[PDB]
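Trainee: Take a look at this one; I'll ask things after.
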Amino acid sequence: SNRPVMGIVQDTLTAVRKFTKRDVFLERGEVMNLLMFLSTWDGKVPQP
Amino acid sequence: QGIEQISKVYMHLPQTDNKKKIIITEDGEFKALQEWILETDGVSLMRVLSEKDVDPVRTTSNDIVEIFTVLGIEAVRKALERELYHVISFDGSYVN
Amino acid sequence: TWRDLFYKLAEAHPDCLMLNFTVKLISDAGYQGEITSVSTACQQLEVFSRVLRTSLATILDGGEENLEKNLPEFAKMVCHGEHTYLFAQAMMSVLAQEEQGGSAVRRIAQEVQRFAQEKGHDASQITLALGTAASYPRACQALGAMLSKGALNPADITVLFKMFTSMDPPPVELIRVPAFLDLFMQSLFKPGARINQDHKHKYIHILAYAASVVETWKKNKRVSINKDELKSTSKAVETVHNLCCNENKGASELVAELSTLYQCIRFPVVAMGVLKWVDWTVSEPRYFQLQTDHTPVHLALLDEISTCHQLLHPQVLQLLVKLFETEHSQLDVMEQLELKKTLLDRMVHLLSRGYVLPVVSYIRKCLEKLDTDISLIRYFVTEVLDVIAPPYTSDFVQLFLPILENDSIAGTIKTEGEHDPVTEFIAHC
Amino acid sequence: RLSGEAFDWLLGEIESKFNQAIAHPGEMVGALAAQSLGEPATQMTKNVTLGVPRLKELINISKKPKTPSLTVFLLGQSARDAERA
Amino acid sequence: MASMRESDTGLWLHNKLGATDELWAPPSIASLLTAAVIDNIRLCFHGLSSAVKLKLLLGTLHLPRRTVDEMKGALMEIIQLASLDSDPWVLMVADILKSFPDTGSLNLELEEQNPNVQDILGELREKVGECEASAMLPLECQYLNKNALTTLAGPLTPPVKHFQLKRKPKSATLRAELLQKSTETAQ
Amino acid sequence: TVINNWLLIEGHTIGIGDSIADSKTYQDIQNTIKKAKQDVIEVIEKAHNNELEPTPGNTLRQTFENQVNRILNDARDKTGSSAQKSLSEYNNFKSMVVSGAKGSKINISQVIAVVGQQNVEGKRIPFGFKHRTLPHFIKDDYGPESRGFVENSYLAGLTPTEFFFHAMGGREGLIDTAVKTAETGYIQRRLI
Amino acid sequence: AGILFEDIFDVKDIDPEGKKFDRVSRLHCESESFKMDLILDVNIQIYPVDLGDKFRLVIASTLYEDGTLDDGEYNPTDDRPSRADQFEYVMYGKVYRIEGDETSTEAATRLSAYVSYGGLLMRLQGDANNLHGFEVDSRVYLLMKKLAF
């Protein structure tokens, strides 16, 4: 059916819906802790 | 009166636009129309098609063998296509 | 024709002396009226002032019945230039300073202001500065901002609420501008328009204080303030607004609360609110399909409105004219005839309560306009002469004789009977 | 509002993607069709008898189905007035 | 924003406000009025046409009161210097607007060597005195109540009563019928 | 990887508090159910007085069942919509449904508002006994609660008869699951 | 200087449709001089605002008064003078759309520039003569400070 068979599911889906809301704010410590998990990160911290 | 194998006939006004008549207007829109259609419960497709004031173009028969014997091999291929598409895309699932 | 051609030539080429020469000779010959004067009066002080004087005198000669005719051209010439507009407002408001007879003066000033606004030309802030807005700079700011935007913002509403609820309210007349009250009415009554639920009560309170509260004044000094119609008025406005903006409920539920509805409709401002709410609901082309009564409750509400107050009778007549003149092509002619008959009943009721002359003139215009069925006017005139009783005034007889002069009535209502309405009316003359 | 360089890049990209979209010789499209038909069959079910029984009736061409019927379209003005239908 | 010189200032003013067809002050006067132009008007006001003075006077009012507060002296000076011209129009407008920088409102003085003003005021006052009762109520009166209307213009004046009615209108019949229907359906 | 580690800071759960109405939606649901019962009683009364005009193309029993089912479905849908309107922004059912991770609005409606109407073979509970569905009922009763309409919600618990009717409705799913596997594999085998 | 825009606004309204989010509020604002209108999201939890409040809005293309450009990477240990010192609230977003009253023949008179601050949107609408520095796909700052006056 020319469409993906693998998608984001379960806790990842629920928490990514909760994560991308308009009022989710993160301090620098949690931002560093999260960026530690990006395998493709280029090592530059974006301007807040 | 009537023909055999037709147990009962339902006079019906279509609601979905699939069975509704489609004609391009003068200015170019599509403007779906609503007209009376009938649904039998048997298969003749030959006496039915030959009746007076019955459209011989769009009167399909829902039966594969009758369609084959009345209208050839390419017609039964197209009818098989449409029947499979209906039985598959009935629940909303899509197959290429 | 050559006068117009010479005008066009003169306007085309400023460099030709012959064009000014011909314009001067046309003025000499007595045809200077053909020369442009709609924008010339703005540059002229004394001629414009004297023509304004004559127009206003003629306006006061015929009352409203001649104001409605002398107002368009007078407003055009006054408001074509902004300076003439400002001087007209200043003089007219100085006239309105006197507490005796100032209602007509204020009305004419508001007419000039609204005609100026219609052209997209705004001078509301100057209007506020003309009045007593100096002593209340905050209220002046709020009114100026709202009337400049044309919308109601919750912040300035809250500011006005704080000012008026405080112990030193300002002159209530300043917040009684027709545009400002119209903004309140539009925001609080229009279906499909949304207002903050946390400021709904503040809006209602401000409107109630603007309308029902009465303040005593002498020599431009406040004396006392009446607050009798403040709590019950606010409650009635709240209930009616709840009815207006809770549209998903059917009209049957509206009828079910008829006791409270009729108790609260006696407020003239609320009466106008329901008037325009019904106007906007039935103005929808598809509302008639949803209106499933041969004698709908909306026209009963209009009857109650007419009965309660005579000031709304011009507005009731206008809405009835709009309702009848609207010819519908997506309804069966049977329901069209039923609606037209019920509207005829409404016009009969309006004519009964003393608002006769404009209704009679409109009915005659419809009869002569062929936009009304013969049987419709037959029913109207027959039932009118059925319910009304002699003696009839000279004005009514004069305005009604040509109505019976039309053959559509002479050949239909004239029937063989001991009490024939047309025959008895003719014999009464 | 595209510019010349953008248009050239767009043409190149379109041609590349289309050439990528061609089928590959040696692909067993028969098995792909069989599986693409069978896999959705595991989730579905006047009277028309849709679902797996209808699939069996279509696959196994049966000289008699469970509920044969005809849809008839009226040709003339009779399609509009039910009295003349 | 420079102190563009006198004749040049007059030319700029007659370029921004010289449209004779546009007899209304443009909304641009909110940003067009600055300290330099107003200060330079002190000498080029004689070089302005009567229409230019009138439109400038009209547009002076369309300013925020923060700007008015920070331009008190310049606005009063331009009013005073416009109050010394041949045009009676500019004289009267300067006198009316002298109160704006102080109170934010407009002065109302009349009957001062203006024949049209005096005659219009007198004739309209006597005409209103003829027909105080025959006064067209303002648009706000249809919202006002009985006491408010009485305080404003007095008691409601009935219109001419054409005749009497021997049969009740269908409005009462419909009212009673719908009251019965509401009573039945609600209960 | 990123989301599962931000979830440790945010957290996610579900509990009894996420399946409770504000005691004001309960009154609305009760009124809706009462009105539905009244409407089906009225239809039954008009039926036994032969004042029921048969629907075009339907027998008298068929149209009677059609109006009954229409009323019951309207009641279920209205109660479910009220339950959805009642939920707060912090409720967990709503969060897990709007994201599409698990469940659907009908599950929320059945947990909070009303379980609904049970069926076997697309029809209401058949008269397994002689002219009645259970010994606890009375002969020739076509009312809502006597033919498998579960009035309660999963939170509020099911009464005995509603519990048994729910078990009947559930058994059909197991039977269908048993047969579908046996048929689809053979179909695909023949195709391939 | 890189100051695209600067004017005074006042909070004429708060989120009209309701409180969609706990820590974010939708501000409807009107200007004073240019007669602008503004629609803004602010972190109401850390920068509380009220109806009728006034603030100075300074949309700048850079935080350095000298006017040099920035890579756009968070470098907190920086010493150069910054505009942020005299402002309470600072965002850093990227304009994504510029509408207007354009026709097929003449240019536009009333423009509308939308900029997204990492999720918090903002619409600036006014007259074409002011929104000249706004060009799509360009990073900007917000730099607003309340005016107690």
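For chain C, we keep the numbers from Swiss-Prot: what you see runs 154-582, in order.
Recorded method is electron microscopy, 3.4 Å.
Cβ atoms here come from the backbone N, Cα and C positions, even for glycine.
Quoted from Swiss-Prot, the note attached to the mutagenesis of C:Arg291 to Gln states: Reduces RNA binding; when associated with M-315, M-371, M-372, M-374, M-384, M-388, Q-419 and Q-506. For the mutagenesis result C:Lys315 to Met, the note given in Swiss-Prot is Reduces RNA binding; when associated with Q-291, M-371, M-372, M-374, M-384, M-388, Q-419 and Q-506. Swiss-Prot lists C:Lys371 to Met among its mutagenesis entries, and the accompanying note reads: Reduces RNA binding; when associated with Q-291, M-315, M-372, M-374, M-384, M-388, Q-419 and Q-506. Under the heading of mutagenesis, Swiss-Prot lists C:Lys372 to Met and annotates it as follows: Reduces RNA binding; when associated with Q-291, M-315, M-371, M-374, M-384, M-388, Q-419 and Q-506. Looking at Swiss-Prot, you'll find the mutagenesis C:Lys374 to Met noted as follows: Reduces RNA binding; when associated with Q-291, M-315, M-371, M-372, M-384, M-388, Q-419 and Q-506. Looking at Swiss-Prot, you'll find the mutagenesis C:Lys384 to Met noted as follows: Reduces RNA binding; when associated with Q-291, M-315, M-371, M-372, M-374, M-388, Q-419 and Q-506. The note that Swiss-Prot attaches to the published mutagenesis C:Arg419 to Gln is: Reduces RNA binding; when associated with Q-291, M-315, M-371, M-372, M-374, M-384, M-388 and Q-506. Looking at Swiss-Prot, the entry for mutagenesis of C:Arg506 to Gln says: Reduces RNA binding; when associated with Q-291, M-315, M-371, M-372, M-374, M-384, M-388 and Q-419.
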Trainee: Of all the mutagenesis positions given, C:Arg291, C:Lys372, C:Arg506, which has the fewest Cβ neighbours within 10 Å once its own Cβ is left out?
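Mentor: Relative to the other mutagenesis positions in C:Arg291, C:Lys372, C:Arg506, C:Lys372 has the fewest Cβ atoms within 10 Å.
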Trainee: Do you know offhand how many angstrom separate C:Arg291 (mutagenesis position) and C:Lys315 (mutagenesis position) by C-alpha?
Mentor: 10
Trainee: Do any residues at least six apart in sequence from C:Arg419 (mutagenesis position), in the same chain, have a Cβ closer than 8 Å to its Cβ, and if so which, in order?
Mentor: C:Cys461
Trainee: Tell me which of the mutagenesis positions C:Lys315, C:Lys371, C:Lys372, C:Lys374 ends up closest to C:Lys384 (mutagenesis position) in space, Cα to Cα.
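Mentor: Sorting the mutagenesis positions by distance from C:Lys384 (mutagenesis position), the top entry is C:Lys315.
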Trainee: In sequence order, what residues of the same chain, 6+ apart, have a Cβ less than 8 Å from the Cβ of C:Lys374 (mutagenesis position)?
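Mentor: Correct list: empty, so none.
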Trainee: Please report the distance from the Cα of C:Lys315 (mutagenesis position) to the Cα of C:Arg506 (mutagenesis position), rounded to the nearest angstrom.
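Mentor: Rounded to the nearest whole number, the Cα-Cα distance is 43 Å.
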Trainee: Given C:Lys371 (mutagenesis position) and C:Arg506 (mutagenesis position), what distance in Å do their CA atoms have, once rounded to a whole number?
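Mentor: One finds 36 Å between the Cα atoms of these residues.
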Trainee: So, in DSSP terms, is C:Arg291 (mutagenesis position) helix, strand, or coil?
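Mentor: The residue in question, C:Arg291 (mutagenesis position), is helix (DSSP, three-state).
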Trainee: Can you tell me whether DSSP puts C:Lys384 (mutagenesis position) in helix, strand or coil?
Mentor: helix
Trainee: Could you tell me which three-state DSSP class C:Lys315 (mutagenesis position) falls into?
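Mentor: DSSP assigns C:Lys315 (mutagenesis position) to helix.
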Trainee: Round to the nearest Å and give the CA-to-CA distance linking C:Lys372 (mutagenesis position) with C:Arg506 (mutagenesis position).
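Mentor: Between the alpha carbons of C:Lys372 (mutagenesis position) and C:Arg506 (mutagenesis position) there are 38 Å.
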Trainee: Per DSSP, C:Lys374 (mutagenesis position) is which: helix, strand or coil?
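Mentor: DSSP call for C:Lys374 (mutagenesis position): strand.
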